[PDB]
Amino acid sequence: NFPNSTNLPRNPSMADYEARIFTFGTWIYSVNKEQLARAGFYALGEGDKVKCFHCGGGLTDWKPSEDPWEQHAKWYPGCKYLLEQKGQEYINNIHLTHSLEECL
Ligand SMILES: CC(C)[C@H](NC(=O)[C@H](C)[NH3+])C(N)=O
Ligand SMILES: [Zn+2]
């Protein structure tokens, strides 16, 4: 499925931080569930797979160093929830950093 780039959330049942935080339960995985939920993510129940409530973007195989907001921006740069919370400048920094990380 294509990512949602409108200002309307794909999963409004998951729009509230507390609804998202409940989806995780006991979380054994390397990224903090609070940090994931704050970045718009809720758990699927399939390992560490999370999905953004707004763009619907899905992310698996989280590494212990990784920032949910940065990953959100790397893979789902069209997310309007990301844009609202972070600003296009944060988003561009992240992309520049990512694109420069591979070049080096
Ligand atoms: C690499 C690929 C599985 C990707 N996951 C990540 O980059 C994680 C979150 N660091 C994804 N699209 O799920
Ligand atoms: Zn999103």
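Chain A is numbered as in Swiss-Prot; the shown residues are, in order, 249-352.
Header entry for method reads X-ray crystallography, 2.2 Å.
A Cβ is built for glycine as well, from the same backbone N, Cα and C atoms used for every other residue.
While the structure shown retains the original residue, Swiss-Prot records the mutagenesis experiment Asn259 to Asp with this note: Reduced interaction with HTRA2; when associated with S-314. Annotation source Swiss-Prot lists Zn(2+) binding site at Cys300, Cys303, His320, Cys327, citing sequence analysis. A mutagenesis experiment is reported in Swiss-Prot for this position, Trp310 to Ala, and the note states: No effect on interaction with SEPTIN4 isoform ARTS. A mutagenesis experiment is reported in Swiss-Prot for this position, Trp310 to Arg, and the note states: Reduced interaction with HTRA2; when associated with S-314. Quoted from Swiss-Prot for the published mutagenesis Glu314 to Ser: Decreased interaction with DIABLO/SMAC and with HTRA2. Decreases interaction with HTRA2; when associated with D-259 or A-310. No effect on interaction with SEPTIN4 isoform ARTS. The annotation that Swiss-Prot gives for the mutagenesis experiment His343 to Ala reads: No effect on interaction with SEPTIN4 isoform ARTS.
Among the recorded positions listed (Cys300, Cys303, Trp310, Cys327, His343), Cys300, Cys303, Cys327 have a CB atom closer than 6 Å to some atom of ligand 2, in sequence order. In this structure, of the binding-site residues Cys300, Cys327, the smallest number of CB atoms within 10 A of the CB marks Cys327. Counting every protein chain shown, 27 other Cβ atoms lie within 10 Å of the Cβ of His320 (Zn(2+) binding site). Distance from the CA of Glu314 (mutagenesis position) to the CA of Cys303 (Zn(2+) binding site) is 20 Å. On the backbone, the CA of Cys300 (Zn(2+) binding site) and the CA of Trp310 (mutagenesis position) stand 14 Å apart.
Taking the centre of the Cβ atoms of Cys300, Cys303, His320, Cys327 as the Zn(2+) site, the nearby residues of that chain (Cβ within 8 Å, site residues left out) are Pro251, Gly288, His302, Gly304, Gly305, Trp323, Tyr324, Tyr329, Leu330.
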